[PDB]
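In what follows, a single structure is set out as structure tokens and then discussed.
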Amino acid sequence: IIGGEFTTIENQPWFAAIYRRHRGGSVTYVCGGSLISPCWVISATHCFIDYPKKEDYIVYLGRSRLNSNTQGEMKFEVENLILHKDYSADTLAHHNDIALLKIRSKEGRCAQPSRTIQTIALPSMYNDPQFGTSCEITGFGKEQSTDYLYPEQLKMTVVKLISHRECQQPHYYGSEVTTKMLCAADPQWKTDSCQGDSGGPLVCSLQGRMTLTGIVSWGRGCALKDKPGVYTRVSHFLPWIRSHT
Ligand SMILES: COc1ncc(-c2nc(C(=O)NC(=N)N)c(N)nc2N2CCCCCC2)cn1
């Protein structure tokens, strides 16, 4: 996350942390995710396509830190990895950039909800918030685009939604953005998502309850003028989600 503020998992308990085994014992961070249901985490597809085998992957919950074991956390293996059949990578864009992970532990159980671990609700269909709505992104992504490293502590920030009409501008993303994608940004372009945040949530409060409006997907440089963050428009993928569960 570019700018923003640090946080713990108690502020964003649905947040999930996805790591991949090696290939010689090493365990590196891959992407974020959101627990939508006890056995189901949702992520982005582009996160896994290079190494799309579930046995490679580990998923932790109730984890506020990157390489340090947070108290109250739970570790999970991927029982099933479900990438979106119609996915495609444009040079910049990622189409249908949405993934489902079925989680289970070594004891073969899903999550137990705790103070540090809780599900996020999904929108009602096609029911997105008004543009300019302040909305919340979370992840262990780069603090600045020049950084090699990801931050050790979890971060979150605020971004305001942008109408499609607006994001369609050639000045912005031109053609690249579709209506299954959302844009968001800080009016100053001061804070943003970045690499490593991908798969992580975009949670707007809608109808007096918090709601998973988007999944961090792509962007040209973290936090640059006239280049918002682009997120998978979750309201648009509800049947796919529903079915694949
Ligand atoms: C040159 O610097 C630079 N570094 C990283 C990225 C990048 N950004 C995002 C991202 O979420 N961006 C955003 N919300 N603005 C994102 N989700 N993924 C990113 N990448 C991940 C590595 C694979 C190649 C694409 C870049 C772009 N530019």
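Shown for chain A, in order and in Swiss-Prot numbering: 179-423.
We read in the header that X-ray crystallography, 3.0 Å was used to get this structure.
Cβ atoms here come from the backbone N, Cα and C positions, even for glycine.
Over in Swiss-Prot, the protein carries these features:
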ACT_SITE  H224  active site, charge relay system
ACT_SITE  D275  active site, charge relay system
MUTAGEN   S323 to E  Abolishes phosphorylation, proadhesive function and ability to induce chemotactic response; when associated with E-158
ACT_SITE  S376  active site, charge relay system
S323 (mutagenesis position): tally of other CB atoms within 10 A of its CB: 13
Have a look around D275 (active site, charge relay system) and count the other CB atoms within 10 A of its CB, chains all included. 28
